[PDB]
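Asker: Please see the structure below; I have some questions.
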Amino acid sequence: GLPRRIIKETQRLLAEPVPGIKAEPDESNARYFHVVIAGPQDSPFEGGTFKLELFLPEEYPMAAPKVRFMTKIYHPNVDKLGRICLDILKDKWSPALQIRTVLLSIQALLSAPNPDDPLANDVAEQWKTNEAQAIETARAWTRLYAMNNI
Amino acid sequence: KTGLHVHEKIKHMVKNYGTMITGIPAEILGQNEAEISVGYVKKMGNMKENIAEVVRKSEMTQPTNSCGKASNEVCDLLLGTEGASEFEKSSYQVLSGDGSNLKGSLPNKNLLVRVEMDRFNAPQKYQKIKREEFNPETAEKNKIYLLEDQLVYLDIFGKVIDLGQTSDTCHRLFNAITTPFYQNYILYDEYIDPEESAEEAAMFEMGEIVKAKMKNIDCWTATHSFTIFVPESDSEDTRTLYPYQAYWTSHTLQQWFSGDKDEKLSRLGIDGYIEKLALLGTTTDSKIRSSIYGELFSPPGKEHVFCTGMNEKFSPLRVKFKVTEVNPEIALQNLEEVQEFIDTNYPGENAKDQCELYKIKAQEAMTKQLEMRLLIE
Amino acid sequence: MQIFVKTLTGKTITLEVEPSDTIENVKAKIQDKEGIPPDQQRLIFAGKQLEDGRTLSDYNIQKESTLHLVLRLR
């Protein structure tokens, strides 16, 4: 009792995973996903493992999948609750986008922080005035919270 | 007083003075900002510091980044308010498949082009429903509704539009869709297979019906706006166009000029720039549509990441244009009055100091008004 | 019905609406008056951000109510 698009989208994520990203459905809820995204190299999150949770609302197909970081991360586009702006500019969420599109977005976001579009203002304050020390703080959080967490 | 001197004056003035180009006194920016920001001030403790915290966090003096606003004040400077008002009354022409009408609309004069590009906002969802339970004035709009004897579109204005299907066709489609989570679902699903079953064969057939019906149904929403300045050149191949824009939650026109994207895209040539503007509307591949979209309208430097991932352009685009004449003695006059306003009201030894004083004055007005709204409780 | 749309510069416009017009339509009506594509707009009422999909009667916009047109975001 669940649409086919979600099933093949699931299977194609286990069969053909995205490098650096693991996504498998929850044991009790086929619409809940437990995600692990590796910290991209040449980024302050290198060598880290980041736990996320991805939920497909009942209107997921026409709606935008809700995603939240579980691992604590020093990133100007993740608030203190772990929430990410699923930004779509001058357009809305269309069913032409998938789970994998979202997962690639978070991965790309970890490699390109956008302080001029903040979600953690105190963090983005540091990313603009003292980027070299914001990156220094992000690397410290990677060791504290994003190693041996999985 | 040249058309190229007009481009060089507005670009240099927008580059240095930002929002002060619009000629609004800083006192009204602070007053209006205080009106819309009063609720953000903490109610307890030192009200002087609570107000200060909000005034510091304000960006009222940062230039606009609504593209329509940028186009409006670009028109309001090169033509004047009366000339731009008269320019608004003219109608947009849809860019032909190869941009023929646009190239044929640019004689060797001082011309300003205004562009309004639209995205195709056709419905993506459908719903099975009975005529007894279908209220057009309440149900979700921009949506397809399959009733037992009629297939129908409910547009963005709540109007009910018949999709030309017989009652027998709708009866067969209505009864084939049985699964509960397919009752209210999406139209164009890549994962449904017609050979799978009769339900998905019907869901797919309905999708092909709706898709065919709406290539003659007007479902465009205005998505983007910008202007292009084409000065008179003494020869036919020295001609060059300068696109002017700002982008929603992206960049201002001041940043557009600082990164010199106007002159970067001018080096594409008139025929080359229009060709990319034409291929944007005729392509059907999202990767080519996004690539050109990123090349033409993305901030300086982000041409290759602006329309990737979540921001891939999956919707058909339509470019519309309107052209008018620019009198360089009008435009330079309109700009020198802005310089006059700036210098007499916000004097400084350079633009940096003149902008600081403008921001300062706007903050003191916002501070003084906020103090008056919050002293009474 | 009449609502006012005010901006940060003081420029105020009047729109002829119905209590059942959605936020997308009032945005399009601003596009009629100003030539600003609705994708370049944010409408605020009483501090709350007006969302696409909901109506004026939802946020309880009465006659002579003034909306704030924001023309700068992140």
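Header entry for method reads X-ray crystallography, 2.7 Å.
Each Cβ is built from the backbone N, Cα and C atoms, and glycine gets one as well.
Below are the features I grabbed from Swiss-Prot:
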MUTAGEN   C:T9 to D  Impairs ubiquitination by CRL2(KLHDC3) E3 ligase complex; when associated with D-7
MUTAGEN   C:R42 to E  Impairs ubiquitination by CRL2(KLHDC3) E3 ligase complex; when associated with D-44. Impairs ubiquitination by CRL2(KLHDC3) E3 ligase complex; when associated with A-72
MUTAGEN   C:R54 to D  Decreases affinity for UBE2R2 in CRL2(FEM1C)-UBE2R2 complex
MUTAGEN   C:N60 to R  Decreases affinity for UBE2R2 in CRL2(FEM1C)-UBE2R2 complex
MUTAGEN   C:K63 to R  Abolishes HLTF-mediated polyubiquitination of PCNA
MUTAGEN   C:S65 to E  Phosphomimetic mutant that binds and activates PRKN
MUTAGEN   C:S65 to D  Phosphomimetic mutant that binds and activates PRKN
MUTAGEN   C:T66 to A  Abolishes CteC-catalyzed ADP-ribosylation
MUTAGEN   C:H68 to A  Decreases affinity for UBE2R2 in ECS(FEM1C)-UBE2R2 complex. Impairs ubiquitination by CRL2(KLHDC3) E3 ligase complex; when associated with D-44. Impairs ubiquitination by CRL2(KLHDC3) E3 ligase complex; when associated with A-72
MUTAGEN   C:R72 to K  No effect on ADP-ribosylation, when associated with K-74
MUTAGEN   C:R74 to G  No effect on ADP-ribosylation
MUTAGEN   C:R74 to K  No effect on ADP-ribosylation, when associated with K-72
Asker: Provide, as an integer number of angstrom, the distance between the C-alpha atoms of C:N60 (mutagenesis position) and C:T9 (mutagenesis position).
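Answerer: Rounded to a whole number, the Cα-Cα distance is 25 Å.
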Asker: Name the mutagenesis positions, out of C:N60, C:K63, C:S65, C:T66, C:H68, that lie close to chain B, meaning a Cβ-Cβ distance under 8 Å, keeping sequence order and answering 'none' if none do.
Answerer: C:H68
Asker: Among the mutagenesis positions C:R54, C:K63, C:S65, C:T66, C:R74, which sit with their Cβ under 8 Å from a Cβ of chain A?
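Answerer: From C:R54, C:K63, C:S65, C:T66, C:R74, flagged as close to A: C:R74.
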Asker: Sequence gap of 6 or more, Cβ distance under 8 Å: name the residues on the same chain that satisfy this around C:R42 (mutagenesis position), in order along the sequence.
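Answerer: Listed in sequence order, they are C:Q49, C:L50, C:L69, C:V70, C:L71, C:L73.
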Asker: For C:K63 (mutagenesis position), which of the three DSSP-derived states applies: helix, strand, or coil?
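Answerer: The three-state answer is coil.
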Asker: Among the mutagenesis positions listed here, C:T9, C:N60, C:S65, whose Cβ has the fewest other Cβ atoms inside 10 Å?
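Answerer: Selected from the mutagenesis positions C:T9, C:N60, C:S65 on minimum Cβ neighbours within 10 Å: C:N60.
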Asker: For C:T9 (mutagenesis position), what is the secondary structure by DSSP, using just helix, strand and coil?
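Answerer: DSSP call for C:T9 (mutagenesis position): coil, neither helix nor strand.
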Asker: Enumerate same-chain residues with a sequence separation of six or more from C:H68 (mutagenesis position) and a Cβ-Cβ distance below 8 A; give 'none' if the list is empty.
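Answerer: The list for C:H68 (mutagenesis position) reads C:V5, C:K6, C:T7, C:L43, C:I44, C:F45, given in order along the sequence.
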Asker: Sorry to bug you, but what's the C-alpha spacing from C:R54 (mutagenesis position) to C:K63 (mutagenesis position), rounded to the closest Å?
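Answerer: Counting only the Cα atoms, the answer is 18 Å.
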Asker: Between C:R54 (mutagenesis position) and C:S65 (mutagenesis position), what is the CA-CA distance rounded to a whole number of Å?
Answerer: 17
Asker: Restricting the comparison to the mutagenesis positions C:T66, C:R72, C:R74, which residue's C-alpha is spatially nearest the C-alpha of C:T9 (mutagenesis position)?
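Answerer: If we rank C:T66, C:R72, C:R74 by Cα distance to C:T9 (mutagenesis position), first place goes to C:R72.
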Asker: I'm trying to understand the geometry here, so how far is the Cα atom of C:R72 (mutagenesis position) from the Cα atom of C:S65 (mutagenesis position), in Å to the nearest whole number?
Answerer: 22
Asker: If you measure C:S65 (mutagenesis position) to C:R74 (mutagenesis position) at Cα, how many Å is it?
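Answerer: Between the Cα atoms of C:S65 (mutagenesis position) and C:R74 (mutagenesis position), the distance comes to 27 Å.
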Asker: Let me know the most crowded of the mutagenesis positions, choosing from C:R54, C:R72, C:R74 and counting other Cβ atoms within 10 Å.
Answerer: C:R72
Asker: Would you please pick out, from the mutagenesis positions C:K63, C:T66, the one with the fewest other Cβ atoms within 10 Å of its Cβ?
Answerer: C:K63
Asker: Quick check for the class: what is the C-alpha distance, in angstrom and rounded, between C:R74 (mutagenesis position) and C:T66 (mutagenesis position)?
Answerer: 24
